[PDB]
Amino acid sequence: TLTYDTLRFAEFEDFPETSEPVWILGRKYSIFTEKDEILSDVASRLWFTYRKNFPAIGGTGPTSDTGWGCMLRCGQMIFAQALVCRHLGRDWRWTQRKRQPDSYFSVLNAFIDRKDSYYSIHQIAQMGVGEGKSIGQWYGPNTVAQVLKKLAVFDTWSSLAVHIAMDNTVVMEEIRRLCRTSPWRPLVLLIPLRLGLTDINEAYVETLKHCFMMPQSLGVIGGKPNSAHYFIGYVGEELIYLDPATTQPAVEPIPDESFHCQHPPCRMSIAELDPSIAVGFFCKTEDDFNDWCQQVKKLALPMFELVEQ
Amino acid sequence: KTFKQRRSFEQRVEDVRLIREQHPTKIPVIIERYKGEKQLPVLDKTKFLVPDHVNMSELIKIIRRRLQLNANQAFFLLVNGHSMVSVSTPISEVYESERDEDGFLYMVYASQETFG
């Protein structure tokens, strides 16, 4: 019998050597002993990239979103992470050969490049028209968040409460009112921000890092100039993210390997993050929301403020 | 041309002296679209006389209204490159710590960068 040099999963990790913990959506890992866990957590997140050869949007529109769907894809990723937490739990992990829960395929199906899927590129681009965005027009964080909120209305399976806190202010009373509607609808809290004109004041960095250190952390969408990313954590002075900027063929059945980024997580200097972002948090229960509020209070400078009315 | 480019420093200093005298309880504020902002429209009037009791939250709502924005549309008001730490902050306080050397309080508004 042959003995192989079995190249273990996390053997391909390219992490820098200065061991500050590694945070991924509310979970802290040691780059020294938890390489496997880090990579599993990263690869488990639903990854959405450019796709080609999907049904022509609107019947006569694009059959690929390469070059224009990047922020829509980041929007898909952060919203999908919310659905993953809502349906599978934050502790769920994907495995290439392990049979996944049917609820997993229901989440993935919602983002497949099909007209009838709740959050497909087709649905987002078309719904975006209503927000004043032509098909193929670039989006900013808030816009995609607003589109996802409208699309979530039709997703009676998830029955989410989607609150997009505008004006740097999170109004708890409005959040409670929305969640207690038709007793608590899981909350997807999105906070679109503009932390500076061209850069982010270093004073917000500590606060930004902490946005990835909460149990409810959904991460952040934004990016480098002309490069939108879905940031899921950080290590040292670098953000960790999933990049949609790779065109992959539309999936033809659901084979799901292309929806999982099984490579060392991308990293970029926190300093390079553009000020236009959207921070996300998921609060499944009212107690989760209360805890989140408490965690925010605990927090150099704030990125947004929590208020009652 | 921005407000500062259309009126000299001395001219603006005089503008403020005149307005602060005629309206001691009003704060002279110049609100313009950030130079790198292109999504949000431009105001018909960029010179504002704001009661000193008004806070940022209130001012923001007014500017949003002027711009005829939907609450759904991203809008941010930045002073000296940053959004005020607290929206409950009275304009009188912002004026005290952020006003320009010419006497005016300057602010620019922007939405968000887009990506494709």
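Using the numbering of Swiss-Prot, the residues shown for chain A are 5-186, 218-288, 294-339, 345-354, in order.
The header says X-ray crystallography, 1.9 Å.
Including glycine, each Cβ sits where the backbone N, Cα and C put it.
As recorded in Swiss-Prot, the features of this protein are as follows:
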- A:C74 to S: Complete loss of protease activity (MUTAGEN)
- A:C74: active site, nucleophile (ACT_SITE)
- A:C78 to S: Does not affect formation of disulfide bonds (MUTAGEN)
- A:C89 to S: Does not affect formation of disulfide bonds (MUTAGEN)
- A:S262 to A: Decreased phosphorylation by AKT2; when associated with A-121 (MUTAGEN)
- A:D278 to A: Complete loss of protease activity (MUTAGEN)
- A:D278: active site (ACT_SITE)
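Features per Swiss-Prot, on structure.
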| residue | record | Cβ within 10 Å |
| --- | --- | --- |
| A:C74 | mutagenesis position | 27 |
| A:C78 | mutagenesis position | 29 |
| A:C89 | mutagenesis position | 24 |
| A:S262 | mutagenesis position | 17 |
| A:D278 | mutagenesis position | 21 |
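Reduced to three states, the DSSP call for A:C74 (mutagenesis position) is helix. In this structure the alpha carbons, written CA, of A:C78 (mutagenesis position) and A:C89 (mutagenesis position) are 17 Å apart. In the deposited model, 31 residues go unmodelled between A:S186 and A:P218, whose Cα atoms sit 8 Å apart. Straight-line distance linking the Cα atoms of A:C89 (mutagenesis position) and A:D278 (mutagenesis position), rounded to a whole number, equals 21 Å. For the gap of 5 residues left open between A:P288 and A:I294, the distance from one Cα atom to the other is 5 Å. Mapped onto three states, the DSSP output places A:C89 (mutagenesis position) in helix. A:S262 (mutagenesis position) sits 8 Å from A:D278 (mutagenesis position), taking the C-alpha atoms as the reference points. A distance of 9 Å separates the Cα atom of A:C74 (mutagenesis position) from that of A:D278 (mutagenesis position). The chain break between A:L339 and A:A345 spans 5 missing residues, with the CA atoms of the two ends lying 8 Å apart.
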